[PDB]
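Below you'll find the structure, written out as structure tokens, and then a few comments.
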Amino acid sequence: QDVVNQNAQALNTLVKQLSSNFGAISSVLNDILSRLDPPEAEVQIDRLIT
Amino acid sequence: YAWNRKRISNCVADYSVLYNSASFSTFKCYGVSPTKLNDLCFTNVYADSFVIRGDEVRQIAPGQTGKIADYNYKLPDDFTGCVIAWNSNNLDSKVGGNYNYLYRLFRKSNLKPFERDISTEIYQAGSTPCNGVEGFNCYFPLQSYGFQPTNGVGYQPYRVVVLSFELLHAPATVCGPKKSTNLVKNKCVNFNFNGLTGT
């Protein structure tokens, strides 16, 4: 059971990490993409990427 | 120090009409690209309007300094929206000078972002409690303006409005002229529901 539990916990943490701003103004790419021009969206997308 | 706050909601908006209205001194948008403003659906757009001196317009930004932006007006550091400002001199050209406006010199507590300074009464400056005599160490902060045509072109009166619209708060109501479209199912397609975008 420990194997299954640890794998599930790791997967859950990894997939939950998708909902953090990391400093950017959003947590979903499409928002920043439709809300900003590229010459500015570059830095935000870069923060999210790192 | 006394700015109107025109709460605006429940309509369809536009931006291009603000492109040919006038060559405003500054039309600067933070958090949103002024080109895409007619593509997303906001939530409870606000509207603050007032008139200042043309050189002070730089103070209107999230984290500037300046007597006006320190004792009259305050923006949050996470502001999302934008500022429009244009020289209003031809309509505010009083050769004797227009003196119907005032602003602060010093305040006990500096303002939080977006809080009205209704405390427009007598002000104490230092020691010797004046108790409403405007004597020594009790200075009236309300100083008039030098708005006249003979003044500097940079010191002319400027009309400013700051569209401060928050995002992702409620069922959106302020998106622009984007047209509706029939609805389909069971096909991997794009969509856009009140700004909520995806595929």
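To match Swiss-Prot, the residue numbers of chain B are left as they are there, and the shown ones run 351-549.
Method on record in the header is electron microscopy, 3.4 Å.
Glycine is no exception: its Cβ is also placed from the backbone N, Cα and C atoms.
Quoting Swiss-Prot on the natural variant B:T376 to A: In strain: Omicron/BA.2, Omicron/BA.2.12.1, Omicron/BA.4, Omicron/BA.5, Omicron/BQ.1.1, Omicron/XBB.1.5, Omicron/EG.5.1. A natural variant is reported in Swiss-Prot for this position, B:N440 to K, and the note states: In strain: Omicron/BA.1, Omicron/BA.2, Omicron/BA.2.12.1, Omicron/BA.2.75, Omicron/BA.4, Omicron/BA.5, Omicron/BQ.1.1, Omicron/XBB.1.5, Omicron/EG.5.1. For the natural variant B:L452 to Q, the note given in Swiss-Prot is In strain: Omicron/BA.2.12.1. What Swiss-Prot says about the natural variant B:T478 to K is this: In strain: Delta/B.1.617.2, Omicron/BA.1, Omicron/BA.2, Omicron/BA.2.12.1, Omicron/BA.2.75, Omicron/BA.4, Omicron/BA.5, Omicron/BQ.1.1, Omicron/XBB.1.5, Omicron/EG.5.1. According to Swiss-Prot, the natural variant B:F490 to S carries this note: In strain: Lambda/C.37, Omicron/BQ.1.1, Omicron/XBB.1.5, Omicron/EG.5.1.
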For B:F490 (variant position) and B:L452 (variant position), the CA-to-CA distance in whole Å is 11
Cα-Cα, B:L452 (variant position) versus B:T376 (variant position), nearest Å, comes out at 23
Whole-Å Cα distance, B:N440 (variant position) to B:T376 (variant position), is 18
Cα-Cα, B:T478 (variant position) versus B:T376 (variant position), nearest Å, comes out at 44
Cβ density check for B:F490 (variant position), other Cβ within 10 Å (all protein chains) comes to 12
Most Cβ neighbours within 10 Å, among the variant positions B:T376, B:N440, B:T478, goes to B:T376
Students should find that the Cβ of B:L452 (variant position) has, within 10 Å, a number of other Cβ atoms equal to 16
